[PDB]
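So the structure is just underneath, and the comments pick up after that.
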Amino acid sequence: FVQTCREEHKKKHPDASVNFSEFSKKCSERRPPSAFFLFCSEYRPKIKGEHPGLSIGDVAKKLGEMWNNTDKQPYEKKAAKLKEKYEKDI
Amino acid sequence: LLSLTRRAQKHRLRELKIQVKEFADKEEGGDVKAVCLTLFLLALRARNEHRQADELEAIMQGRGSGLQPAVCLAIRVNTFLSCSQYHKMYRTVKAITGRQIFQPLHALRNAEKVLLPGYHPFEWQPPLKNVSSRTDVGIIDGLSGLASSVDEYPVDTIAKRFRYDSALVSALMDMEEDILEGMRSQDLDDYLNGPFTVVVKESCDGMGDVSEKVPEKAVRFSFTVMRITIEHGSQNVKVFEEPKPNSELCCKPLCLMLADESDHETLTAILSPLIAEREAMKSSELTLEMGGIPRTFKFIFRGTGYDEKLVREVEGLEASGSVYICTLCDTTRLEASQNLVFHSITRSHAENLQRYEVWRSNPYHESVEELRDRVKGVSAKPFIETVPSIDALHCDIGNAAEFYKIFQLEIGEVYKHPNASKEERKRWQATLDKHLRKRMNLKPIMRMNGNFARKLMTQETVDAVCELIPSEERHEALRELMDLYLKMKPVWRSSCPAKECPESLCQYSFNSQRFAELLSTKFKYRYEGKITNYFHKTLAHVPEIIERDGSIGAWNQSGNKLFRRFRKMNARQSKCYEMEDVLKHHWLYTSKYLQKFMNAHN
DNA sequence: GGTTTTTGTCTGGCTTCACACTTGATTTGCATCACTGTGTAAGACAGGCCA
DNA sequence: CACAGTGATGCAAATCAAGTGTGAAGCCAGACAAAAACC
Ligand SMILES: [Mn+2]
Ligand SMILES: [Zn+2]
């Protein structure tokens, strides 16, 4: 019953959110990073500062599109170095 | 508290321990375990930590990071690991990961007991004739108390078996999950218990040389649950049917013996108790508890798994070279060759038992040839009721053999050369071989097989062979013959022709008659009083077999390999217990229950 | 009938994952390869009884 | 003959890894009454 009693009362009380106790009373009563990956970690601040509320999908989509359009050789160098370091790591 | 060690935590919680033990003993009868389990699960759920609470529930149900001993058993059995090997892997993985991912050997034995015959209780109403009512019986001696003294007949064989009813019980309990879910899938209620009918393909083959190195031969008597229907009102709705009837996987072993399938005395001695048990079950209901509810089963046994040699042996008939070429009818080789198609299924087990008695009693005092014609081949007493069928393979093979002979004879034009010599026909055969190699890339072989038949029975092959035939009038005939063959082939090649090819199933008799007519008119040269059992069955009995059995295809050469595998790797090297271990192992290996685990990645 | 239980009802504000999107270099999944030994049964072949 | 079953192979498809803001899903509390079995 209680669910029907409240539903009815949704217009009885115009907009009030009723209490649990009282309502009961009333019802009762009724790896190393990719080159691109290290790049994105470094470039997240530039993209973020220029657009602060960009979602993850949006920021990543941008980062990806502009870096895909690109120059990026030092990223691949750093990636290869970190790769062989991790390889050594046993 | 958690950075503390065991004695520390015991001390610093001793007070709450005493209070909790008091509350538990005073409210739940001392079931501290259930109280702590529910307390911790409820606390976890209270903290919104549903992941760890669910994983704890799964560890108590045994589903995550600890394999259920049944899954260990499925793996071990299904990978042929010995106990020594299995234990090595178990101890090693546990030592290196600290966690007991696989269960110990004693747990696997205990999980075995459930899956082996003799575990669940059951009843037969009325009690089975001459069968013990004990339900805790498992593996029993296959000799069934055969005398072994030096005076008696010499026993050269070791065998082990199940009691046929107990095995049926274990196989049903094994498939319980499929039965309930199939009941659901037909929009029926889980708790229904009305009489289920189980159809059971019964099967028997010799397994050749089993020896590990003298030949050591083995016979395997086995069964397959083919279909389980439930009765709702007055409709019989199927709740289960096996998808792969012929698989090694669902062929439940009943007895394994170390004997020759042609060693008649031993065979009857070992198999006769099993048949006695099956006879008993033919007139009784089985009461068996599934899912808390008692369910009732009744069985239909159909010995369709017997190749021709074993059929003839168990039904009292003569050896394969006989003139009585068919185990379904009384035709002779000459009759069946002259009379192409009009033949009907005649024989039955009872008719054979009476024909034996007639042979035996010679009531009309006839000579041996007259008596042999009277009983149409039944010179020995039958002792198994079979349902002799045909293999789709043999239909294709018999047809292809006939077409091959027709091709070579049409190249040689044998009607014009009635007194042609052996070497002229040989050159005809060579001509056809050469041209089939050039046009169809067919390596001539000297032993007929399924792949050759499959590639040769094509219309294009007929065009290729016509390229060597002068008369085009005979091109007409050969092409029509091959067209009729291609119309009849689906009927016997499908697994359910009443849906996959109903046009052809209907037209089958019309086509068979036309095919025989065209043979009897245009192709008279290939009549010489000889025909094969396979060809006779294909042209005379196929529609009758589909009427009886529903399919050709649905009703063991890995049997040998699998037997030898188990024996070598999973069995005690002692005559006393090797067969026990092999039978037990094969039985486990056919359980749908363990198979489900092995398929878990789907 | 009284005396005992199960299982709901009404909120929100909480906590804990899954998804969202990209890039490309790893990692898995899966079917396939080439290949002979072995079982099986299709089909040569040895054989002895009686005319 | 077919075919079983070996270790290798090769290509397609997950997968990983980072950022974090969502949305979904389940749970809490307290007075209390339905739908239910126990004397
Ligand atoms: Mn056989
Ligand atoms: Zn016949």
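Since chain B takes its numbers from Swiss-Prot, the residues it shows come out as 396-608, 615-956, 961-1007.
Structure method, as recorded: X-ray crystallography, 3.2 Å.
Cβ coordinates come from backbone N, Cα and C, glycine included.
Other Cβ atoms within 10 Å of the Cβ of B:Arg401 (mutagenesis position), summed over all protein chains shown, number 7. Among the mutagenesis entries in Swiss-Prot is B:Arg401 to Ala, noted as: Allows robust hairpin activity.
Reduced to three states, the DSSP call for B:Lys405 (mutagenesis position) is helix. Within the same chain, residues at least six positions away from B:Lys405 (mutagenesis position) with a Cβ under 8 Å of its Cβ are B:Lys412. According to Swiss-Prot, the mutagenesis experiment B:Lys405 to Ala carries this note: Reduced hairpin activity.
Among the mutagenesis entries in Swiss-Prot is B:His406 to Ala, noted as: Allows robust hairpin activity. Of all Cβ atoms in the protein chains displayed, 11 besides its own lie within 10 Å of the Cβ of B:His406 (mutagenesis position).
Looking at Swiss-Prot, you'll find the mutagenesis B:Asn443 to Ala noted as follows: Impairs DNA-binding; when associated with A-445. Sequence-distant neighbours of B:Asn443 (mutagenesis position): no residue of the same chain at least 6 apart has a C-beta under 8 Å from its C-beta.
Annotation of the published mutagenesis B:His445 to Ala in Swiss-Prot: Impairs DNA-binding; when associated with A-443; the original residue is retained in the structure shown. Counting every protein chain shown, the Cβ of B:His445 (mutagenesis position) has 10 other Cβ atoms within 10 Å. In this structure, B:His445 (mutagenesis position) is part of a helix by DSSP.
Where Swiss-Prot documents B:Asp546 to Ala as a mutagenesis experiment, the accompanying text is: Loss of DNA-binding. With a cut-off of 8 Å between CB atoms and residues at least 6 apart in sequence, the same chain places nothing near B:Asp546 (mutagenesis position).
Under DSSP, B:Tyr707 (mutagenesis position) is assigned to a strand (E or B) in the three-state scheme. B:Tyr707 to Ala appears in Swiss-Prot as a mutagenesis experiment; the accompanying note says: Deficient in both nicking and hairpin formation.
In the three-state DSSP scheme, B:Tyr725 (mutagenesis position) falls into the coil class. For the mutagenesis result B:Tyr725 to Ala, the note given in Swiss-Prot is Deficient in both nicking and hairpin formation.
For the mutagenesis result B:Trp760 to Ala, the note given in Swiss-Prot is Deficient in both nicking and hairpin formation. Counting only same-chain residues six or more apart in sequence, the Cβ atoms lying under 8 angstroms from the Cβ of B:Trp760 (mutagenesis position) belong to B:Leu772, B:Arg775, B:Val776, B:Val779, B:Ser780.
B:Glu811 (mutagenesis position) is surrounded by 26 other CB atoms, counting those within 10 A of its CB over all protein chains shown. What Swiss-Prot notes for the published mutagenesis of B:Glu811 to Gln is this: Loss of DNA-binding.
Under the heading of mutagenesis, Swiss-Prot lists B:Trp893 to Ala and annotates it as follows: Capable of nicking but defective for hairpinning. All chains included, 27 other C-beta atoms sit within 10 angstroms of the C-beta of B:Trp893 (mutagenesis position).
A mutagenesis experiment is reported in Swiss-Prot for this position, B:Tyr935 to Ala, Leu or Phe, and the note states: Capable of nicking but defective for hairpinning. When secondary structure is read from DSSP and collapsed to three states, B:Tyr935 (mutagenesis position) falls in the helix class. B:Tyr935 (mutagenesis position) is surrounded by 20 other CB atoms, counting those within 10 A of its CB over all protein chains shown.
Per Swiss-Prot, mutagenesis B:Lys938 to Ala is noted as: Capable of nicking but defective for hairpinning. Residues within less than 8 Å, Cβ to Cβ, of B:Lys938 (mutagenesis position) and separated from it by at least 6 positions along the same chain comprise B:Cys727, B:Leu729, B:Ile791, B:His795, B:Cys796, B:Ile946.
Using CA atoms as reference points, the mutagenesis positions B:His445, B:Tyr725, B:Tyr935 were checked against B:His406 (mutagenesis position), and the closest is B:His445. A gap of 28 Å separates the Cα atoms of B:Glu811 (mutagenesis position) and B:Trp893 (mutagenesis position). Residue environment of B:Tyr725 (mutagenesis position) contains 22 other Cβ atoms, counted within 10 Å of its Cβ in all protein chains. Using Cα positions, the member of the mutagenesis positions B:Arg401, B:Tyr725, B:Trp893, B:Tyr935 nearest to B:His445 (mutagenesis position) is identified as B:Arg401.
Nearest Cα neighbour of B:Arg401 (mutagenesis position) among the listed mutagenesis positions (B:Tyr707, B:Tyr725, B:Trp893, B:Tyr935): B:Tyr707. Counting only the Cα atoms, the space from B:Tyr707 (mutagenesis position) to B:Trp893 (mutagenesis position) is about 18 angstrom.
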